[PDB]
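What follows is a set of notes on a single structure, which appears directly below.
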2 protein chains.
Amino acid sequence: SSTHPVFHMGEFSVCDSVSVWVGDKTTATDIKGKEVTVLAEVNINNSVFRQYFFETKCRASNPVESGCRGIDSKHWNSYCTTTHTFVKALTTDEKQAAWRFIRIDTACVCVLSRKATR
Amino acid sequence: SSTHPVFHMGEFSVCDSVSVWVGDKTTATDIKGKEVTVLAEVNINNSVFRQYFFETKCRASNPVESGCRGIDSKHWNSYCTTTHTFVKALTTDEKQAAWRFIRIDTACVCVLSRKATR
């Protein structure tokens, strides 16, 4: 059936990623390597904001049984790597809410390798 | 010459992306569609933090003259789309610094299309 305009003449990617705005994140690692308790809402003094985090995870580490879709999996070995970044969030290491930079999954990238070790 | 272990037996992606931590971002659009002046440092009351933004842009919209590297550009048409996300930043719409959600470039994804219009 030709009743499919490729979703939206595109949109599909080499790998399937899922981006979720997580607020129920209770723990995250700061850039300094500190595992801290993350707050769903930022309580500064008299202001509460729902911050949330856009965590883009890999739905599949290998959309196809060889690597990524479209990729010549004979010369190129592929896998979906979830990239971690450090985001400015109000987090508490114990009983002190402070603005830190915590690692969240920002994207899911398909990496290519020539599958040739040296 | 075989003096190349594929950089790090991988790392290379279908598309070339550049992730920069920008602090000199003076303007950004809030999720509500408000063009606001972005501050390099967040001045709340008596606390100044250097926030910065991780903007991952596309170094090339088409790494190869057909689509993306490895992709069968005969059945799949490809191009690198820079994904925009809204990040919680202290921004001023004029003379009021407030925590808003501004669109930054978070990733550069290679999208695939069957190059077949319906």
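Chain B residue numbers are taken from Swiss-Prot; in order, the displayed residues are 122-239.
Technique stated in the header: solution NMR.
Cβ coordinates come from backbone N, Cα and C, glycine included.
Taken from Swiss-Prot, the feature 1-acyl-sn-glycero-3-phospho-L-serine binding site applies to B:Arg171, B:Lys209. Among the features that Swiss-Prot reports, 1-acyl-sn-glycero-3-phospho-(1D-myo-inositol) binding site is placed at B:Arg171, B:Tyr173, B:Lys209. According to Swiss-Prot, the mutagenesis experiment B:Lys209 to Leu carries this note: Near loss of the ability to trigger histamine release from mast cells. No effect on interaction with NTRK1.
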- Note on the structure: B:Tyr173 (1-acyl-sn-glycero-3-phospho-(1D-myo-inositol) binding site) to B:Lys209 (mutagenesis position), Cα to Cα, whole Å, comes out at 11
- Judged by other C-beta atoms within 10 Å of its C-beta, the most isolated of the recorded positions B:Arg171, B:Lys209 is B:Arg171
- Around the Cβ of B:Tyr173 (1-acyl-sn-glycero-3-phospho-(1D-myo-inositol) binding site), other Cβ atoms within 10 Å, all chains included, total 18
- Could you state the CA-to-CA distance between B:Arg171 (1-acyl-sn-glycero-3-phospho-L-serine binding site) and B:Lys209 (mutagenesis position) to the nearest Å? 14
